[PDB]
Amino acid sequence: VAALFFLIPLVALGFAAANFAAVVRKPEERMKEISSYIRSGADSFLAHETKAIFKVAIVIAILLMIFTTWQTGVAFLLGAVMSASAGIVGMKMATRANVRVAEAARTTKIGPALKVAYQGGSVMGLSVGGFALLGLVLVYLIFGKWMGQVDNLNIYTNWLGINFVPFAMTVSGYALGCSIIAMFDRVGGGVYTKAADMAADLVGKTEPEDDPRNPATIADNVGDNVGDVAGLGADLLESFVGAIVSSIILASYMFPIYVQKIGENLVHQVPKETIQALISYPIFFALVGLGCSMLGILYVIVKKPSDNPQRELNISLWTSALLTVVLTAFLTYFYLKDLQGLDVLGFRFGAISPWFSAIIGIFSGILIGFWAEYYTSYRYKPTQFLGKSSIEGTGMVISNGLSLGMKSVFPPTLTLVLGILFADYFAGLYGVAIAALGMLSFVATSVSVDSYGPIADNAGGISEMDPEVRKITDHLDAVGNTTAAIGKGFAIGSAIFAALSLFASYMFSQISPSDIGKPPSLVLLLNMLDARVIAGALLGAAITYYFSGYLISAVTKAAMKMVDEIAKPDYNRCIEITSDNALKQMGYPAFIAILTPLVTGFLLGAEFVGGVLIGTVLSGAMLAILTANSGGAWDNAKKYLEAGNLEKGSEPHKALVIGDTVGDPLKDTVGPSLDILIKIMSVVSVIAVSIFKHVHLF
Amino acid sequence: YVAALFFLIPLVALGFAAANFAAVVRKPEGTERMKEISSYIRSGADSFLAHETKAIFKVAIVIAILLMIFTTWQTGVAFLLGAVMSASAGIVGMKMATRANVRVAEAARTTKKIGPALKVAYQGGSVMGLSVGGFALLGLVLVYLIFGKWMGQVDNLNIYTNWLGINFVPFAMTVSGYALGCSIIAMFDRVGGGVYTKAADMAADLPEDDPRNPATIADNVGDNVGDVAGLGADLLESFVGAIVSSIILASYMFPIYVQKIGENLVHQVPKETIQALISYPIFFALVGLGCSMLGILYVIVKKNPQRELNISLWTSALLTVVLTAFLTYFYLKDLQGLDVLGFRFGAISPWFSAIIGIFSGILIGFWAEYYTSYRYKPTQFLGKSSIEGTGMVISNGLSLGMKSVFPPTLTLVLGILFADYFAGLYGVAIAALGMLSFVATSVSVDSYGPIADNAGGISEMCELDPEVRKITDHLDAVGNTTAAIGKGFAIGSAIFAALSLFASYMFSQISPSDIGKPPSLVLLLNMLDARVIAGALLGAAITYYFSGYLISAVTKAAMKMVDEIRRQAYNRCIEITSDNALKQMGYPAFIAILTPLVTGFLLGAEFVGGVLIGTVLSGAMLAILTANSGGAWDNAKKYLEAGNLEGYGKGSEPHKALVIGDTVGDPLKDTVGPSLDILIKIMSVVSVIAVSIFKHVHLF
Ligand SMILES: CCCCCCCCCCCCO[C@@H]1O[C@H](CO)[C@@H](O[C@H]2O[C@H](CO)[C@@H](O)[C@H](O)[C@H]2O)[C@H](O)[C@H]1O
Ligand SMILES: CCCCCCCCCCCCO[C@@H]1O[C@H](CO)[C@@H](O[C@H]2O[C@H](CO)[C@@H](O)[C@H](O)[C@H]2O)[C@H](O)[C@H]1O
Ligand SMILES: [Ca+2]
Ligand SMILES: [Ca+2]
Ligand SMILES: [Mg+2]
Ligand SMILES: [Mg+2]
Ligand SMILES: [Mg+2]
Ligand SMILES: [Mg+2]
Ligand SMILES: [Mg+2]
Ligand SMILES: [Mg+2]
Ligand SMILES: [Mg+2]
Ligand SMILES: [Mg+2]
Ligand SMILES: [Mg+2]
């Protein structure tokens, strides 16, 4: 049967490739040229990024093999290739799918055209899911079972003298690869995306607002795809992989931590069989999630498309989530029934214990999404207050947006607090990680619905460059914008969950062979009364704020570089100038996110790094929530004024447009980069704590 | 004996502040037309003060009743004592400031020079500074004497069990009540006064001020309300909190270090050493107040203003350094058990911590300056970005604040690390005390600031000579820069004091059953506990929500004043704002006060510790960001107005972008930041107190 679960990744990959081929079959003369224009620009950006990322990955794998065991470097390469493949597939799928849906809208008059766009987005969603789970299964087989990485499950010592559970180190390397690709995609692509929006909206004003023949306008469509299709997909992939890797690390290290030396011999209080089963269970959970998501997507694409698009995708999400719930019910119920010693791990239900954590994480993600919706949409009270206040002043608009974000911080944080508390009550930290996984159990469906958004935005833009077709694409673009906001909120929540699980794995990875005799209370400890920890937390929070602030100036500078530049059309592909600049400009923030654990870890030690991690996680969650919600609220409040639904080209509209020019880079670059900051720093620290746990120079 | 010459320092400061008040009152006011407007501001400020005092004393009565019911009466008495001390300091400073602007302006005209008028302005600010210092040290010395020695609360130093059954060391509980009173008065002053101040600023603008706008008078009153009363009370609170943290740490380190070795319970740290450590921070603060008075005396005697005030600060600070040197070397030379407390250098060890705080505060101050003034690169870049667009100005301001967080935070981190290395958590608290040792001088310069601002408004009131206006106008800009530095110093010291208070919270978490437990096990807040992590997330969310509510409250109060001004066709508009502001402060204050209680009784003490740490982190970061962003926006607007930018003058499009960004920055820098400082510190105090009751009483 496990051979029939291993088949789910290949099934998903083949089904996504088939969806790609079928949309290639979908029909697209003047309109087709622009789609070719955008596809070529996206391919140039992807090539530049891929070259840079693979050079960096070569260096990363070399360092990993030199300073740790080599299998971790090999797994890093595997995961990086998986993520790059998913991103490239989705973007290539979409660049040629943007116009196809428009041709579907005219030929099908609304209704059938949406089926094409969703079959497109499903390509990227299933690609993310299948590639991630494929990399993980290959790591568990080739390294886990083939090489006997689960057979040992004892502290292996590197040739230089580094101690670690080998399979935990390998899964950590895989998570690191995913994190590197996700960081490059989102940080660099977001810098480029908001530089393109800023350059387009400024060039319209430079010499008309969003001109169609503006090169930066084409770049902006490309950036929407780079951000919410490729970048967001990679971010969700990273969070999901991180949750799974945290679960696996926790199990592997609960193997050595729960031992008792009554005499010379050492008796494992948790048998190796239990540790193996706990290492394997999250993978089975993710595979079940992928299966349920594919079933839901199949029912959605096949059945008679209703007029209301949002209800269809919402029902797809509900199907995936609740089906995964009910099925992993049995998986959790039987798989963990035979394990021995689960009361020591903290399981309040034995076999089904973690399933509760998973489901509560699912509902947590759902609720946080709903919260983001409530605070960022014109259909609810807060955005309406901002839109109506637009008459009061421009400074009033900015202050009200900042206050709205600050207030919105609370509800989702309370949701996450309750989810964490109940997941802990159920199954300890392993269950907290399992709850994060459950939240991201249907990561494939989430990524697909998120990719849908940019395609709809591109369809509306295509209408802007038939009256019924233009209006229908505009409505599709608005629904896509709402879905993208919901996706950003869900991604932030899952990122907080993954970063917390990775901090837990970091504390668990800090186990040492000398601590074997010590009780569990001594090893799994990061005291907050130690001055080193407090200083580390302050430093991590300040670094998170510094990263978020730097992203704003980077977007502005890249946009200014695009402004400096610029057969009547001939060939204009300025994107590289911005993209290359973005790839250079994102260099410094990345150096922070990766190198902060090492220096402070080698300067002060592992306890200081834990404080840096917790402070960074907290500050990043808060700042990301604030920035994302502020940007989304400014955008849709401006949309409300555009329709004039209540309360165009006026003074209030000027205040709103300035607030949106500020919010775009904040919600589409800073926010989306902060979660990556927290999670990748957690991963890098989890890995390097093996080296600077005892190697601290002060 | 000899301590009786330190016991006199608070009364000395109080008498000297009264003497400064009398000597300034002797000074003439000059022209009558300006004096009339000054009288109007005095009446408005007094009405606001009366409303505030009535509300705050009602709330303090309720608080003291509950405290005495659930704890020892000595704690309620000390709470009322501290509240009265802070209220007296605030009222005295406010009267001095409201009545001191006209003296400086008329002195500028009479002596045709800035020097002589500045002597009056500094004698004014010194009233508030010395009032803060003297009242604080007086309350603390009275608590150390009447309760500490007379009843033997420093004699016993053992766990007393209340009638309801709550356990605690008595003197720690008493000092905590004192800190609670100070915190309540500071919350009222800063939260309410900031809401009103920025509502009046928003009403004023909703070439500097409108003609006879009622909000013009309101804004003149609010400038005094903020940097004289509010900022002074905040610095006083941080300084008192550092001292109380040191004292609590000593009181609880007495019982925590016990060993049943030797065939009987042996206190590892002798009671004499614990007594000396309880007394040392008080004497250090008294020495600091003395040095501050000496420095201010040297400054006022002799006939560029900033260099003079900077020299006052340096004199006070370095004199405290060199004097607490011998204080530390002799007082603690005979102490026993410092190796258990963590002193790696014995007697003078903690003295280093003190200086490490002092030099850190200075550095942190300078850091604020660097990021918030147009005389340095960041504000210049913002002013130049004024040309590209308004949204660019807003984005660049936000980015500047987010980046500015780092330098001062790194300073604080290194200071904390070195203070720990020197003398443990006790030394961290001692360093907070040293940083705020010259609180009188800091508060004095901070009060000087708006004395100068409204005096410049006073000079521009009526009409006045352009040459005369320039001399008074120059005083106002120096005040603005110094006030930005003071806000930075206050935020940094508040973070440091709140950290010391969290350490005191963990030490207060000691229980008689935990007496047998090892020292490492009792003083522990694991960050891997899900309760703790959830508490941190909740605290950060609460901090952000608090800041957002403060923004909305400022806007609502400004709208109320605008609507009342529409009705007009005196002091009625000020009262309306005061009422609205006090009602608005009900909700955030209730958050800050009841969050520890609810979270502790629902979940427990570890969740409360997590809430505290998360709130401290988020509040420090948000306060730094808001204060620096607002100040930098203001100075960049000045850069464009000053003509440093060429081609663009007042009323230009770049200036429009800069002024809009400044209207956004104002409420953030004058309300959100200072109220965040108050929030973090008061939540630390409330948790430190209530952990005695909900340590084991958590219902979920
Ligand atoms: C179910 C998967 C089986 C393979 C089918 C894959 C086709 C669907 C993916 C389309 C997107 C990529 O576009 C595809 O890229 C790869 C090269 O990189 C090339 O495709 C070829 O190489 C790949 C990899 O060696 C093989 O799967 C296959 O022999 C062939 O499809 C083609 O140039 C192009 O069809
Ligand atoms: C067992 C027999 C089969 C063994 C086959 C192994 C072959 C491995 C050598 C592959 C060499 C090609 O290496 C290629 O590099 C470029 C990046 O520069 C990537 O190529 C990918 O991105 C680039 C830039 O967008 C585009 O050409 C294209 O979209 C895509 O093919 C792929 O990573 C890889 O296809
Ligand atoms: Ca927008
Ligand atoms: Ca100002
Ligand atoms: Mg836009
Ligand atoms: Mg547009
Ligand atoms: Mg977009
Ligand atoms: Mg668009
Ligand atoms: Mg567009
Ligand atoms: Mg103003
Ligand atoms: Mg003004
Ligand atoms: Mg004013
Ligand atoms: Mg003012």
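In chain B, numbers come from Swiss-Prot; the residues present are 2-207, 216-312, 316-581, 596-726, in order.
How was it done? The header gives X-ray crystallography, 3.2 Å.
Even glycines carry a Cβ here, placed using N, Cα and C.
Reduced to three states, the DSSP call for B:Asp190 (mutagenesis position) is helix. For the mutagenesis result B:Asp190 to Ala, the note given in Swiss-Prot is No change in activity.
Residues or ranges marked as substrate binding site in Swiss-Prot: B:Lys199, B:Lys695. Counting only residues at least six positions away in the same chain, the Cβ atoms of B:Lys499, B:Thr652, B:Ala653, B:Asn654, B:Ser655, B:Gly656, B:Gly657, B:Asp660 sit under 8 Å from the Cβ of B:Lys695 (substrate binding site). Taken residue by residue with DSSP, B:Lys695 (substrate binding site) is part of a helix.
The feature Mg(2+) 1 binding site is assigned by Swiss-Prot to B:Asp202, B:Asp206. Look at B:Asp206 (Mg(2+) 1 binding site): DSSP puts it in a helix.
Counting only same-chain residues six or more apart in sequence, the Cβ atoms lying under 8 angstroms from the Cβ of B:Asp232 (Mg(2+) 2 binding site) belong to B:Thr198, B:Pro462, B:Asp465, B:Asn466. Under the three-state DSSP scheme, B:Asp232 (Mg(2+) 2 binding site) falls in the helix class. Taken from Swiss-Prot, the feature Mg(2+) 2 binding site covers B:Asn229, B:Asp232, B:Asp465.
Non-local neighbourhood of B:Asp692 (Ca(2+) binding site): B:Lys199, B:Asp202, B:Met203, B:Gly656, B:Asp660, each in the same chain, at least six residues away, with C-beta under 8 Å from its C-beta. As annotated by Swiss-Prot, Ca(2+) binding site applies to B:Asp660, B:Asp688, B:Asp692, with the evidence given as experimental evidence.
Among the mutagenesis results in Swiss-Prot, B:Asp703 to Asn has the note: Silences the K(+)-independent activating Na(+)-binding site. The residue drawn here is the original one. B:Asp703 (mutagenesis position) has a Cβ environment of 29 other Cβ atoms inside 10 Å.
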Which residues, same chain and not among B:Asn229, B:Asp232, B:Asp465, have a CB within 8 angstroms of the centroid of the CB atoms at the recorded Mg(2+) 2 site?
B:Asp228, B:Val230, B:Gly231, B:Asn233, B:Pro462, B:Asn466, B:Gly469
Where 3 intervening residues lack coordinates, what is the integer distance in angstrom between the Cα of B:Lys312 and that of B:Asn316?
12
Under a threshold of 6 Å between Cβ and any atom of ligand 12, which of the recorded positions B:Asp190, B:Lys199, B:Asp232, B:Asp688, B:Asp703 are retained?
B:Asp232
Report the residues of the chain - excluding B:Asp660, B:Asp688, B:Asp692 - with C-beta within 8 Å of the mean position of the site's C-beta atoms, for the recorded Ca(2+) site, in sequence order.
B:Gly656, B:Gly657, B:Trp659, B:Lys663, B:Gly687, B:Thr689, B:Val690, B:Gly691, B:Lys695
Can you tell me the three-state DSSP label for B:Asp660 (Ca(2+) binding site)?
helix
Using CB atoms and a 10 A radius, I'd like the single residue among the recorded positions B:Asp190, B:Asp202, B:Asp206, B:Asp660 with the highest neighbour count.
B:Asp190
For the missing segment of 8 residues, report the Cα-Cα distance in Å between the flanking residues B:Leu207 and B:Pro216.
14
Whole-number Å distance between the CA of B:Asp190 (mutagenesis position) and the CA of B:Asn229 (Mg(2+) 2 binding site)?
17
Any same-chain residues 6+ apart from B:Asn229 (Mg(2+) 2 binding site) with CB under 8 Å of its CB? Would you list them in sequence order, or say none?
B:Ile38, B:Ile42, B:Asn466, B:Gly469
Name the secondary structure element type, per DSSP in three states, that contains B:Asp703 (mutagenesis position).
helix
Other C-beta atoms that fall within 10 angstroms of the C-beta of B:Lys199 (substrate binding site):
29
How would DSSP class B:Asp688 (Ca(2+) binding site) in three states?
helix
